[PDB]
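Asks: The structure follows.
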Amino acid sequence: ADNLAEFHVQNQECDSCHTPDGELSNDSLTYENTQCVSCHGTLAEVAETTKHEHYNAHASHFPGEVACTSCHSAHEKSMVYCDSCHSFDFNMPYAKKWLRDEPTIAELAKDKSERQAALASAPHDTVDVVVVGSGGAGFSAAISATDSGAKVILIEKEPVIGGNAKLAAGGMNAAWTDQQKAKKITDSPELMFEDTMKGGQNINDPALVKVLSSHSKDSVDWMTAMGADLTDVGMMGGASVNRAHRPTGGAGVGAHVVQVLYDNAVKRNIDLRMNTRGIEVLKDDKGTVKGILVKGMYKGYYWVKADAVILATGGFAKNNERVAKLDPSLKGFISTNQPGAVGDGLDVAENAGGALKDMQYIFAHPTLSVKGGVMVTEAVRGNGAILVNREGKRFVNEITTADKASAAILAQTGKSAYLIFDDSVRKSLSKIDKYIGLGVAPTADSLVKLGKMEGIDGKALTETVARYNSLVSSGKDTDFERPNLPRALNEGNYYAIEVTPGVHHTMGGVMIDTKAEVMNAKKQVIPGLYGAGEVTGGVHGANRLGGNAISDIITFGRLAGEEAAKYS
Ligand SMILES: Cc1cc2nc3c(=O)[nH]c(=O)nc-3n(C[C@H](O)[C@H](O)[C@H](O)COP(=O)(O)OP(=O)(O)OC[C@H]3O[C@@H](n4cnc5c(N)ncnc54)[C@H](O)[C@@H]3O)c2cc1C
Ligand code: HEM
Ligand code: HEM
Ligand code: HEM
Ligand code: HEM
Ligand SMILES: O=C(O)/C=C/C(=O)O
Ligand code: NA
């Protein structure tokens, strides 16, 4: 057979997969995926038949219910979504090599044609609020508007939910929580605000940073009431005390928080549409929002009539061409992001009149795995790991800010460095087990052996760990001044992870005020239009602290949903 449908119709009728009239149920292909499942079983049952020791196409870290048509199309060859970040040995029937080629909003002008007919038609749906983007900000705003009494439609352009938010690892910053008090940490919204401003070189908008610090406990309480586990609190770069919250044991905050938000939307019967791209915000004759034109992958163009539109589309760190125009030093670097994080949401916001700010400030995360090409969390250093160069020595304060960490690594021989830690660090953070499963953390029972394995001077590395453990012991790093020294590297085996910098987060974006209303260049509100999460600029200034973006999307998403519901 040349394709999956052809294969099955050798022994089955068209209605084994299609509805009685044959039309596709919707852009999420709900009815059609139910038919795949009635014969093959759920995703978990199929995964029983495709096990591999350390990976499995049908059982991954992605949260929610991943549709089969995400990777298996019927009438044409299709791509394995996992190939956008990894290179596992896979053999999916009727596959083709991963290639992302999505037209820009500008290029979709070509469809003037079909777009005009859609806009001349009656709205396909009439609701109060439309949220664009199924990341942490978009789910938060959809739930909060629904709880406030508004009828919502939430759209996602990708086949799977969660965007970059489902990948988060190290934590969600918040201050003065019940969770901190239980671990005996002392902190305050005032200290979180100060760390944040100084971390961002005082470019941040102070009014947005106050919303960030003052609503932070409330956002952790809201998530926990909905079923989240945020009881583990860790340290991240540039913070005065531990304040990065995550599940018990040090698991990834990201996949868990998005699973909780998805379960909660499903319980409220929230109309969630996949493979549906927001294209153009529509305004009436007095310039207030009247709806949004969308492009359904399977259904075509249509518009939804509504009082308010909330843009929660995330950043553009996967778009290296746009990144390089703003920061020529990052051209050619690998990204940590999902394949659709390209900035099309920003183009939608600007075409609607929104102005942008702080676009030149791009976060380069210092520690991508050279071997695996994926982010390695900053919590590995927060929980006690060190960095060494090819000469076997320390060269930087490992919990300094992302900008300084990346420069110091690129100044080392070969332009990369190695995280070094032991089994005490490994056991304090369950996420480290995931790196070991991926095959990017070689280990040995002595540093001489480890060094020999990875090309690091063995006797210098042994001396380096011995000296660092003495500094931990006495409580002061006189070589590089790391202010937090939580563990000696001396329990069980040793591990090494080769790391180098990659493109990760864009701190600029659409201008919003403290009620998350989008503004134009004269600082006027555009009525009915909201922005929440990494699509916005002004919260993080010149350098974002680790843990502050998950805090941002929950706070600003929830706020935007409440404000849109009230507005109408
Ligand atoms: C690997 C990784 C780990 C991270 N770890 C952390 C952490 O531990 N702590 C932290 O503070 N931050 C962390 N960050 C940053 C944080 O996860 C992101 O800043 C956050 O994902 C922004 O969430 P969001 O809701 O704004 O956008 P996203 O979560 O990116 O979601 C936006 C969604 O919008 C959809 N979308 C875009 N354009 C359109 C359109 N036109 N129509 C419809 N849908 C559209 C996208 O496809 C996407 O699904 C991490 C980021 C990554 C990549
Ligand atoms: C879009 C929907 C579906 C998907 C993604 C899917 C997936 C697949 C795949 C990947 C294969 C292997 C193909 C090959 O070896 O070339 C397959 C085979 C098969 N499918 Fe489907 N399927 C779908 C719908 C269905 C339905 C509705 C039925 C039954 C009425 C069905 C019954 C089977 C059977 C019987 C086989 C042969 C192997 C076996 O006996 O399990 N499938 N399917
Ligand atoms: C000869 C039998 C079939 C006919 C005439 C038929 C007809 C069609 C048509 C016309 C479309 C496109 C609809 C649109 O864009 O509006 C479509 C799409 C689709 N069909 Fe079929 N179909 C048949 C068999 C199957 C089978 C056997 C399966 C599953 C194994 C299947 C699953 C799907 C899916 C998932 C889509 C969405 C797009 C894609 O994945 O290619 N169909 N079908
Ligand atoms: C319940 C949902 C799904 C169904 C029913 C389905 C069905 C199947 C079947 C029948 C096979 C053939 C394996 C065999 O029989 O040896 C297969 C293989 C495969 N599927 Fe799916 N699939 C689903 C979802 C997905 C998703 C979401 C993805 C990607 C994230 C995916 C990617 C693949 C890959 C890569 C293979 C080949 C596995 C390997 O080489 O180890 N599938 N699928
Ligand atoms: C269904 C699709 C995917 C599968 C089956 C998969 C598989 C895996 C596996 C086997 C690991 C090692 C640890 C573990 O066992 O969980 C892993 C880790 C990782 N993957 Fe994926 N991957 C998928 C898609 C992606 C994509 C598209 C991205 C990036 C946008 C990504 C980012 C990462 C990261 C950052 C890690 C490191 C460990 C962690 O943060 O938990 N993965 N993945
Ligand atoms: O876990 C991390 O390395 C990323 C933290 C962040 O981007 O805030
Ligand atoms: Na931003």
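Numbering starts at 1 and runs along the chain as it is shown here.
If you check the header, you will see the structure was determined by X-ray crystallography, 2.0 Å.
Cβ coordinates come from backbone N, Cα and C, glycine included.
Take a look at what Swiss-Prot says about it:
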type	residues	note
BINDING	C14, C17, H18, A74, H75	heme c 1 binding site
BINDING	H52, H58, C68, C71, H72, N91	heme c 3 binding site
MUTAGEN	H61 to M	Reduces catalytic activity 5-fold. Reduces affinity for fumarate
MUTAGEN	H61 to A	Reduces catalytic activity 10-fold. Reduces affinity for fumarate
BINDING	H61, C82, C85, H86, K431	heme c 4 binding site
BINDING	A137, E156, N164, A165, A169, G170, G171, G278, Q338, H505, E534, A549, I550	FAD binding site
MUTAGEN	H365 to A	Reduces catalytic activity by over 75%
MUTAGEN	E378 to D	Strongly reduced affinity for substrate. Reduces activity 10000-fold
MUTAGEN	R381 to M	Strongly reduced catalytic activity. No effect on substrate affinity
MUTAGEN	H504 to A	Reduces catalytic activity by over 64%
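What does the local environment look like for each feature on the list?
Replies: Under the three-state DSSP scheme, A74 (heme c 1 binding site) falls in the coil class.
Long-range neighbours of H52 (heme c 3 binding site) (same chain, six or more residues apart, CB within less than 8 Å of its CB): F88, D89.
A simple way to gauge crowding: the CB of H61 (mutagenesis position) has 10 other CB atoms within 10 angstroms, across all the protein chains here.
In three-state terms derived from DSSP, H61 (mutagenesis position) belongs to neither a helical nor a strand segment and is classed as coil.
Around the Cβ of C82 (heme c 4 binding site), a 10 Å sphere holds 17 further Cβ atoms from the protein chains shown.
Long-range Cβ neighbours of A169 (FAD binding site) (same chain, at least 6 residues apart, Cβ-Cβ under 8 Å): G252, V253, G254, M375, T377, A379, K431.
Counting every protein chain shown, 22 other Cβ atoms lie within 10 Å of the Cβ of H365 (mutagenesis position). Under the DSSP three-state reduction, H365 (mutagenesis position) is assigned to strand.
Residue density at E378 (mutagenesis position): 28 other Cβ atoms are found within 10 A of its Cβ, drawing on all protein chains shown.
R381 (mutagenesis position) falls within a helical segment according to DSSP. For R381 (mutagenesis position), the same-chain residues that are 6 or more apart in sequence and have a Cβ closer than 8 Å to its Cβ are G237, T367, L387, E398, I399, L419.
Counting Cβ atoms from all protein chains shown, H504 (mutagenesis position) has 25 others lying within 10 Å of its own Cβ.
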Asks: Could you list the residues of the same chain, at least six apart in sequence, whose Cβ is under 8 A from the Cβ of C71 (heme c 3 binding site)?
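Replies: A57, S78, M79, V80, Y81, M92 - these are the non-local Cβ neighbours of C71 (heme c 3 binding site), listed in sequence order.
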Asks: Based on Cα coordinates, which of the following recorded positions are within 10 Å of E378 (mutagenesis position): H58, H86, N91, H365, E534?
Replies: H365
Asks: Could you tell me which of these binding-site residues, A137, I550, has the greatest number of Cβ atoms within 10 Å of its own Cβ?
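Replies: Max Cβ neighbours within 10 Å, all protein chains included: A137.
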Asks: Tell me, by DSSP, whether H504 (mutagenesis position) is helix, strand or coil?
Replies: strand
Asks: From the Cα of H504 (mutagenesis position) across to the Cα of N164 (FAD binding site), what is the distance in angstrom?
Replies: 10
